[PDB]
Structure formats: structure tokens, C-alpha cells
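Taking it in order: structure first as C-alpha cells, then the write-up.
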Amino acid sequence: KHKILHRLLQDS
Amino acid sequence: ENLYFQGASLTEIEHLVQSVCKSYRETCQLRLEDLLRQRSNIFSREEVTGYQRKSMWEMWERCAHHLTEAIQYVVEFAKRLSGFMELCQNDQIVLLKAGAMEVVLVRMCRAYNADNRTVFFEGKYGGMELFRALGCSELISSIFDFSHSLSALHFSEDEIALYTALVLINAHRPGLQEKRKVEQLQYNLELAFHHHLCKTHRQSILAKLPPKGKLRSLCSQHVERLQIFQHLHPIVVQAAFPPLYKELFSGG
Ligand SMILES: CC(=O)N1Cc2cc(S(C)(=O)=O)ccc2[C@@H]1C(=O)Nc1ccc(C(O)(C(F)(F)F)C(F)(F)F)cc1
Ligand code: NA
């Protein structure tokens, strides 16, 4: 259950 | 939400060309000149033998890490592309899950030398024999053949920028919720790419671009070989594969 994409997308 | 979700003028298309090329330059991972200069640094027979003596699982882990590093630059390229951040999160993830690996496969031609059929890997250039421990020789051969085909087009960096932006912004990806918004963004990126080709007398490359089915087949083979490796070494994938790689290729 790895969800790195939303973290990379949300990090500004 | 974004100018490029509606009809764009010629001036706005010229602005889109500049913006895509800038986003690509800032996220290209390695400068082209840096890859070309290293072409003379070739793995010796002894070094090739060393890679071939590595276990299948250690070679799979190393290659998954290198692909994940390349994918992170593609995620940043996408975040900098006009309109992408204005799409809903569901669609950003659909486009990145389907297209990040396709963009990596296209960018890979920059690191491939058609003169001797070698690719940049861990500081030097090596032939497909360098990857024999993976036990996926069809997939490696297909990637080398693909890289060889794109290398014959003599892409400029701006052409790679415009082409990879279109590879990512594809309104046909299943799962898109705002399909019309993606179609208009794709139409404008397609005009930007074709405008640049027209201006630079390079429109003859369009008929020579690979069919979309080709990038799809390569991505499908990569997922199929990963499934085979995962059945052999499930704990290697669970414990030592990068989380982002598992999110894109094994559903978690
Ligand atoms: C550090 C390193 O080694 N880099 C930096 C860098 C940057 C670019 S760039 C976007 O800046 O041009 C292009 C290539 C490479 C090269 C690399 O990552 N090479 C590589 C990786 C995986 C595979 C394969 O997984 C397989 F299986 F052959 F190992 C595969 F399948 F993708 F080909 C091949 C080559
Ligand atoms: Na090349």
C-alpha cells in the first residue's frame, strides 16, 4: 500500500 | 483553471513551446553533453562479467532503483508542465501511472549509443549483455531496439521535450475523470510540438515516430517480467524495491 505519488504531487 | 484548457492562439502556442522546453531543461536528469562525453567510458570484459555474476535479485533491485530515480525527474517534469497541476489529483495520478515509464523509455535514447549498441549504466556504457543476470533478455532486447530506432531520428533536446510532454498528456488513458480538459491540453501540446517541427523544417520526423502501441507493449512487458520476478523473490520486492516503483508497477 505505497502512496508516494500524492506526496510528490502535494510537496511544493 | 488554465489557458491551455481552451483554444490557444499562435502567440500562446509559441509561449507553450518555450514553457515545455524550459520545464524539460530543468528536469532532464543528466545534460545531453554529459552523456555524449561519457560514451568513450565503456565497461571492460571483466566488468561485464562482474555484472553478469550478480544475482538476479540484486540486479533487479539496482535496476528498479535507477528506474525510480529517472521516474522522479519525470514527476517533476509533469508538475512543471502548463496545465498539469490544474488537473484533478485522480487524473494527475492516472497520467503519471500510465506515462512516467513511457517518458523514461523515450529519454533513455539520450543515453544510448547506436554506434556500438551500448547504454549508460552506473557510470559507464555497456551492451545488453551487461543485464543478462535479470533473466528478461526479450525485454532488454526490445528496449535496446527501441532506443536504436529513436537514436536514428537524431532528436534535439527541444524535440524530446515536446514529444515527451505529449507522451504524458494523453486523453485516451483509461480512468481520466476530466477527459475534455485533458483533450484540450493535449491538442495545444500537439500544436506546440508540430509548430516547432514546422518552424525547424523537421516535420518529416512525425511519420517516423513509434506507434503508441510500441510504448504500451514495452511497458506491458516490463510489468509482466516484474510479476515473474516478484513470484521468485517476493520478499526482495516487499523489502528492498522502492515504494514509488511498487506504486507504479505492482499496485502498491
Ligand atoms: C545512473 C544511471 O545508471 N543512469 C542515469 C541515467 C540518466 C539518463 S537520462 C534520463 O538523463 O537520459 C539515462 C540513463 C541513465 C542511467 C540509467 O539509469 N540507466 C539504465 C537504467 C535502467 C535500465 C533498465 O532497467 C535495464 F533493464 F536495462 F537495466 C531498462 F530496462 F530500463 F533498460 C537501463 C539503463
Ligand atoms: Na542516442
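Note that the numbers count up from 1, one per residue, in the order the chain is shown.
Any Cβ shown, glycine's included, is placed from N, Cα and C.
In Swiss-Prot, a published mutagenesis experiment is listed as B:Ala70 to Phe (Swiss-Prot position 327), annotated Completely abolishes transcriptional activity. Annotation note: B:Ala70 (mutagenesis position) sits in a helical segment as assigned by DSSP.
Secondary structure at B:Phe121 (mutagenesis position), taken from DSSP and collapsed to helix, strand or coil, is strand. Here the residue is the original one, but Swiss-Prot notes a mutagenesis experiment at this spot, B:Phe121 to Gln (Swiss-Prot position 378): Completely abolishes transcriptional activity.
According to Swiss-Prot, the experimentally introduced change B:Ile140 to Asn (Swiss-Prot position 397) is described as follows: Nearly abolishes transcriptional activity. Cβ neighbours of B:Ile140 (mutagenesis position) (same chain, under 8 Å, six or more residues apart in sequence): B:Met128, B:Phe131, B:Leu134.
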>> Most Cβ neighbours within 10 Å: which of the mutagenesis positions B:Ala70, B:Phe121 is it?
In response: B:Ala70
> Taking just the CA atoms, what is the gap between B:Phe121 (mutagenesis position) and B:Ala70 (mutagenesis position) in Å?
Replying inline: 12
> From B:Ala70, B:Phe121, B:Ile140, which mutagenesis positions have a C-beta atom under 6 Å away from some atom of ligand 2?
Replying inline: none
